[PDB]
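Encoded as structure tokens, the structure appears first; notes follow it.
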Amino acid sequence: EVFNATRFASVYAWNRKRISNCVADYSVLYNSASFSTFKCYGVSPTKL
Amino acid sequence: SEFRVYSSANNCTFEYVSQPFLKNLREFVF
Ligand SMILES: *[C@@H]1O[C@H](CO)[C@@H](O)[C@H](O)[C@H]1NC(C)=O
């Protein structure tokens, strides 16, 4: 519901969506080849 | 038959769903 949206907002008024009470599987999005760049700061993307 | 008191909720942070609670005596402890 976040990555697939009909229309994205302009950068002057960015959206701030709250995600809570759920299990976040980041392997599907990380393995997905559809992203052009995936830059993580702080911790490496595979231990999340 | 209509809704009340929980109007104009600026933003809400939690929702959970369970099966329903309620000659029958009903005791609860909070
Ligand atoms: C709603 O937004 C305010 C920002 O003014 C924030 O303080 C609050 O934690 C948010 N959530 C709820 C349930 O009010």
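Numbers in chain B come straight from Swiss-Prot, and the residues shown are 155-176, 187-194, in order.
Determined via electron microscopy, 3.5 Å.
Cβ coordinates come from backbone N, Cα and C, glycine included.
Copied over from Swiss-Prot, here are the features:
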type	residues	note
VARIANT	B:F157 to L	In strain: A23.1, Omicron/BA.2.75
VARIANT	B:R190 to S	In strain: Gamma/P.1
MUTAGEN	B:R190 to K	Partial loss of biliverdin affinity
Residue pair B:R190 (variant position), B:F157 (variant position) - Cα distance, angstrom, rounded:
25
Nonlocal neighbours by CB distance (under 8 Å) for B:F157 (variant position), same chain, sequence gap 6 or more:
none
